[PDB]
Amino acid sequence: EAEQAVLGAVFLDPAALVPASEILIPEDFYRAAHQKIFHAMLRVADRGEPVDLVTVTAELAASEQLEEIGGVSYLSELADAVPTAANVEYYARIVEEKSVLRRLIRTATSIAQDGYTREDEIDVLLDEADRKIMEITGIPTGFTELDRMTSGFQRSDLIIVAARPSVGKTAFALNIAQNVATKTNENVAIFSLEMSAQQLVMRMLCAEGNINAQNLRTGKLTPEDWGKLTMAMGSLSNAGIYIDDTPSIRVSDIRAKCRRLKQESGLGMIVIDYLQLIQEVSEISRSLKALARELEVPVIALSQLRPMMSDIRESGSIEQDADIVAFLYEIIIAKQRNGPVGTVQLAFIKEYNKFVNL
Amino acid sequence: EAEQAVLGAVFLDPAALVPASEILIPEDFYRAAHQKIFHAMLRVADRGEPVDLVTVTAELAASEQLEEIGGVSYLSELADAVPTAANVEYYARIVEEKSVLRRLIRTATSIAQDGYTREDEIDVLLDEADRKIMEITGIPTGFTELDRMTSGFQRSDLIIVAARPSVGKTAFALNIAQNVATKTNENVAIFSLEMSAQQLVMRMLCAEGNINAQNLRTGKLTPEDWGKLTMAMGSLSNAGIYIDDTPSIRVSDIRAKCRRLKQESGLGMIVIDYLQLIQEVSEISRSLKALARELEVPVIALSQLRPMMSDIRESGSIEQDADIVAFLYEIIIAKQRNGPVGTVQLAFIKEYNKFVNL
Amino acid sequence: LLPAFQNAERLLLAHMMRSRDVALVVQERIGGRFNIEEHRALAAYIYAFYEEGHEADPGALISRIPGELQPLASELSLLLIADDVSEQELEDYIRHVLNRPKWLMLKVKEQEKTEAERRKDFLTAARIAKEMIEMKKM
């Protein structure tokens, strides 16, 4: 009935079409007949010309669905029936609602129906089941003058740190995660898709007790090294670091694991190791932003590519989803919504694998 | 039905006859009865005297086809039927089209029919086959001498400004948008499909307080820049600018948002950033003209291509929908309907990103 | 599918029945003055109702209301409405009702056009028709 109101009110105002079309597409209509009309209605509006009884009946005739609806009789029925066009929008919202409900049902019924025919998948089934159904502040960084431009890292922002291979993007994100763990009291979650979980640990053990030329890797240590690891181990032994080196994981699983950790222990940072390596990327970017929003936590997504904006942009959106885009080169905060944009300069040790102040 | 509308509309306006007869001659009508009326309608207009129900029912009677149509009954029927005569032309175009189709069929059928009876010719058959088949007002611009040639920018005109990449077509539109907002008291709506919303604002912050080599971009400013932006910000603060940077939008959405803004606040100009980038273009051109007409507001569409007419013509209509076509090179007003056609020269600063008088 | 004015007559009841703040606006503007006998009888009942200082809900109205009005008054209280009638909605509805005797009119001169046409008085009927186009524009 509300369907007939919209159609009707268009024949009446017919500036009514504008709000109607801002809220409906032909597909929202349940009856094909109306679909046809509303489409013709729009197709006449795309000139043009304007939209009224004779001009629509004429587009319908043209594409030959005039008699496939009502006649002109049903168009007139609609026209003569409607008493006002101050609703429409409406009416529109009603039809739009009942449309959403049909889609809900359809995509939900498609899941049950799909439940028996796969079996087989469980994981594809459970993912294309979310996919189908979906359709200083702050936290201190450790580093004095990165804090200032940003004031955190704050909760619900997606931070993307990009840098060419072997500039130090991992070693940078790890130190952030480490400082946040050892110095605050806030659990950090690391996904290290590339490197193993234990080859990650010494890379932050080295980062602390200022250990290693001697080296941890190459067997034996001096008394100074030993007496060092012991506190480095000790200090990092109480930190709130969680690691997950699961080979290469899909978004929904980062999201599921992070979700469970928030309720049981705390959570403050999600540091994902590199995006390009998670498993189009624009559709992942989107999901990472939502993750941050849902968990009121800053998500640091590392990325792979001078540098500047169009280096990453050309490969999957990101730009409009991430609210702060860092570059390692110099730390170039090229985009942030907190405020300032510029270059912060950090020293880098190597031997110890630390990024340090200045 | 389209036929009835034309005739009906005449009994209504009846200045509806002028465009009707520009587009139709009696024979374009399929029904004879309508042929008779439209002809009579035209025979009366050929004095005289003017054309209304009475006078037409008189002419029809006089050449004795009054009962050979409907009666006055059918004349009243047309009259009393049609609600509006702001179409007609139309309507006219609809009837004219279906007239052309009939002619095609007739001359094509006559070719087939002629295919058997000759045989004989081949060459008269094939030749007479091509032969047969071929048959100041206004809204001030800010810029003294642009105003004179145009007197506005006025309400219901679609103004298209075209210029090769990096000649200043955006900067030019912006400065118009700016002078209108800061100097009059009339809201302007900018769609900036290409450049971001905030990248745009500096480009018109700079184009005021005469700011920038120092630069706003490259961090720090002088006590001369600071004390400058503050006024520039202050003066632009109260202006009536509305920006929409939505990536790339369809016309129905430009038309929808601008319609809302009219009823709630005001509206004087729509400045669309470039047309070739909105989302065949002849179907968009048409729409922009109809947007300007509906909102009684000048729509400035920027376009991408020496220059001259055929430089944009070859890429989708525009020529006959735009009633004023400006080129940036020199501002070449190559077509306008108000009056004059010719070159107005404008200075351009660059550092401040301003177009200035001369 | 029902003519406009009737739907506005209908909906108007559907609103005043539910909102007795609307009924008070309808009362000064439309008699009724309502165009259909049923709608007239109901409006008389509605108007009264509240003049009995009476709170406001159809559960009460539909229980009032001779019984021959009930099958209709029932199916109006279930109609379909937002509760809240837009400022113009009301002026659009009332306009239809109020200027319905005016359409019921021009069919009186309509019968005069055709009666003139039959006695071959062609220019008179023309005038009548030109007259109708005027009233019709209103």
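Residues displayed in chain B correspond, in order, to Swiss-Prot positions 15-149, 183-326, 338-363, 374-397, 413-441.
A Cβ is built for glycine as well, from the same backbone N, Cα and C atoms used for every other residue.
Under the heading ATP binding site, Swiss-Prot lists B:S213, B:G215, B:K216, B:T217, B:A218, B:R250, B:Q362, B:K418, B:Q419, B:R420. Cβ environment of B:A218 (ATP binding site): B:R250, B:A254, B:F431, B:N436, B:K437, B:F438 lie under 8 Å away, each six or more residues apart in the same chain.
Quoted from Swiss-Prot, the note attached to the mutagenesis of B:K216 to A states: Loss of helicase activity, reduced ATPase activity, still forms homohexamers, ATPase not activated by DnaG primase, still interacts with DnaG, almost complete loss of ssDNA-binding. Under a cutoff of 8 A between CB atoms, and with a sequence separation of 6+ in the same chain, the neighbours of B:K216 (mutagenesis position) are B:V208, B:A209, B:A210, B:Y321, B:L360, B:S361, B:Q362, B:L396.
Note: B:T217 (mutagenesis position) has non-local neighbours B:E241, B:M242, B:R250, B:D320, B:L360, i.e. same-chain residues 6+ apart with C-beta under 8 A of its own C-beta. For the published mutagenesis B:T217 to A, Swiss-Prot gives the following note: Loss of helicase and ATPase activity, still interacts with DnaG, complete loss of ssDNA-binding. No longer forms a complex with DNA clamp loader subunit tau.
Swiss-Prot gives this note for the published mutagenesis B:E241 to A: Loss of helicase activity, reduced ATPase activity, ATPase partially activated by DnaG primase, 4-fold decreased ssDNA-binding. Other C-beta atoms found within 10 angstroms of the C-beta of B:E241 (mutagenesis position) number 15, with every protein chain shown included.
The feature active site, nucleophile is assigned by Swiss-Prot to B:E241.
Under the heading of mutagenesis, Swiss-Prot lists B:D320 to A or N and annotates it as follows: Loss of helicase and ATPase activity, still interacts with DnaG, 4- to 15-fold decreased ssDNA-binding. When Cβ atoms from all protein chains are considered, those within 10 Å of B:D320 (mutagenesis position) total 23, not counting its own.
B:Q362 (mutagenesis position) falls within neither a helix nor a strand when secondary structure is assigned with DSSP, and so counts as coil. Quoted from Swiss-Prot, the note attached to the mutagenesis of B:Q362 to K states: Partial loss of helicase and ATPase activities, still forms homohexamers, ATPase and helicase not activated by DnaG primase, still interacts with DnaG, binds ss- and dsDNA in absence of nucleotide and less well in presence of nucleotide.
A mutagenesis experiment is reported in Swiss-Prot for this position, B:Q362 to A, and the note states: Partial loss of helicase and ATPase activities, ATPase and helicase partially activated by DnaG primase, wild-type ss- and dsDNA binding.
Summarising the annotation, Swiss-Prot assigns ssDNA binding site to B:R381, B:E382, B:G384. Within 10 Å of the C-beta of B:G384 (ssDNA binding site) we count 16 further C-beta atoms, all protein chains included.
In this structure the C-alpha atoms belonging to B:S213 (ATP binding site) and B:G384 (ssDNA binding site) are separated by 22 Å. Checked against B:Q419 (ATP binding site), the binding-site residues B:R381, B:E382, B:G384 differ in C-alpha distance, with B:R381 being the nearest. In sequence order, B:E387 are the residues near B:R381 (ssDNA binding site), counting only same-chain partners six or more apart with C-beta under 8 A. B:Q419 (ATP binding site) falls within a strand segment according to DSSP. Proximity to chain C, taken as a Cβ less than 8 Å from one of its Cβ atoms, holds for none of the recorded positions B:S213, B:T217, B:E241, B:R381, B:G384, B:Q419. Sitting within 8 Å of the Cβ centre of B:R381, B:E382, B:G384, and not among those site residues for ssDNA, are the Cβ atoms of B:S378, B:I380, B:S383, B:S385, B:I386, B:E387. Fewest Cβ neighbours within 10 Å among the recorded positions B:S213, B:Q362: that distinction goes to B:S213. B:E382 (ssDNA binding site): 8 other CB atoms within 10 A of its CB, across all protein chains. Spread of the ATP binding residues is 32 Å (greatest Cα-Cα distance among B:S213, B:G215, B:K216, B:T217, B:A218, B:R250, B:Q362, B:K418, B:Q419, B:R420).
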